[PDB]
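Trainee: Provided herewith is a single structure, encoded as structure tokens, for subsequent inquiry.
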Amino acid sequence: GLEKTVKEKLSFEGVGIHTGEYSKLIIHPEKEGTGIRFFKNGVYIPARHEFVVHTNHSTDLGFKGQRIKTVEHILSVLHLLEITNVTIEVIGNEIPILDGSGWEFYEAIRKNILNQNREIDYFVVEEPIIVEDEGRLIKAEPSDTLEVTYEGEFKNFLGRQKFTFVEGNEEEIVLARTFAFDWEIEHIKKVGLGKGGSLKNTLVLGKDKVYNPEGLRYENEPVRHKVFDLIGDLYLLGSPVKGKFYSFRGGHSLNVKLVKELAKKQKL
Ligand SMILES: C[C@@H](O)[C@H](NC(=O)c1ccc(C#Cc2ccc(CN3CCOCC3)cc2)cc1)C(=O)NO
Ligand SMILES: [Zn+2]
């Protein structure tokens, strides 16, 4: 795989699902080996784990005081488009949630991909590893390609559901919108989060009903979105990942721990 970047600067803007505030984005190409990094207040924040500052209802990165919330979306889009050198300038405190999915980012950056002349340093899983936490469990093991699976035990008519994402099936998860349960919203709000969550940017469900009149675009949109958010957090390794992964009720917290463990036991 050769390093990939954008042939021209692109721009994105919209309200953040948690901040409920308007935020703008400007992606400018970079030089080979530059890497994936954000640019805020004149401070470059590389897309690495060591830059993770808060992992809750979304993966956030921050440094020197600067803070960016919900970066797993854009990061996941780059993981599927295999981009390695680009600077995402962020205007605000959270990455615009757009419609709750990554279909827009994927299509816009997809129609502007530029191949470079340098092999990418894929992070390949050389040995198996597993992390656990309150029932949450994530197992990673070597694989000839990137394969992320997610299983989840829901409390509403969703019951238990699971889906496997293999290289070349992004078009089946990028359309996965974010999702929350009516009982969870109360918490997402009391904790000062989801201030921008709406039926137009979030999949609200109940004990036995789907609040969003549009219904689910798939029979497993929820777990599919978990695979999307896990694919983004998985980029926190500093380079595209190669291997297979199975997540059970995993959450952004575990996603980061797993990566941290992988980069800690793998090193360079
Ligand atoms: C998948 C996860 O891991 C993570 N998603 C999130 O954290 C996440 C999901 C959903 C939301 C939301 C929301 C929301 C929707 C609608 C309303 C308006 N009404 C309020 C009361 O009546 C019904 C609706 C208010 C709020 C917020 C956050 C992720 O996708 N991360 O990438
Ligand atoms: Zn998400």
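By the numbers in Swiss-Prot, the shown part of chain A spans 2-269.
Including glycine, each Cβ sits where the backbone N, Cα and C put it.
Reproduced below are the annotations present in Swiss-Prot:
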MUTAGEN   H19 to Q  2-fold decrease in activity
MUTAGEN   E73 to A  10-fold decrease in activity. 3.6-fold decrease in zinc content
MUTAGEN   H74 to Q  Almost loss of activity
BINDING   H74, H226, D230  Zn(2+) binding site
MUTAGEN   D100 to A, N or S  Almost no change in activity
MUTAGEN   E222 to A  20-fold decrease in activity
MUTAGEN   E222 to N  Loss of activity
MUTAGEN   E222 to S  15-fold decrease in activity
MUTAGEN   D234 to A  Almost loss of activity. 1.5-fold decrease in zinc content
MUTAGEN   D234 to S  Loss of activity
ACT_SITE  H253  active site, proton donor
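Could you place the listed features in the three-dimensional structure?
Mentor: Contacts of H19 (mutagenesis position) defined by a Cβ separation under 8 A and a same-chain sequence distance of 6+ are given as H58, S59, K70, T71, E95, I189, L194, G195, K196, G197, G198, in order along the sequence.
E73 (mutagenesis position) carries a helical DSSP state (H, G or I).
Neighbour count (other Cβ atoms within 10 Å of the Cβ, all protein chains): 24 for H74 (mutagenesis position).
DSSP gives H226 (Zn(2+) binding site) a helix state.
Around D100 (mutagenesis position), the C-beta neighbours below 8 angstroms that are at least 6 residues distant in the chain are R178, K201, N202.
Taking a C-beta cut-off of under 8 Å and a sequence gap of six or more, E222 (mutagenesis position) has these contacts in its own chain: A177, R178, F180, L204.
Same-chain residues at least 6 positions away in sequence with a Cβ under 8 Å from that of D234 (mutagenesis position) are, in sequence order, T60, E73, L76, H253, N256, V257, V260.
Counting every protein chain shown, the Cβ of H253 (active site, proton donor) has 22 other Cβ atoms within 10 Å.
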Trainee: Count the Cβ atoms, other than its own, that fall within 10 Å of the Cβ of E73 (mutagenesis position), considering every protein chain shown.
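Mentor: For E73 (mutagenesis position), the 10 Å Cβ neighbour count is 27.
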Trainee: Starting from the Zn(2+) site formed by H74, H226, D230, give every other residue of that chain whose CB sits within 8 Å of the mean position of their CB atoms, in sequence order.
Mentor: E73, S77, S102, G103, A177, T179, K227, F229, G233
Trainee: Within the set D100, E222, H226, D230, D234, which recorded positions show a CB-to-ligand 1 distance under 6 A?
Mentor: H226, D230
Trainee: Kindly point out which of the recorded positions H19, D230, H253 have a C-beta less than 6 Å from some atom of ligand 2.
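Mentor: Cβ under 6 Å from ligand 2: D230.
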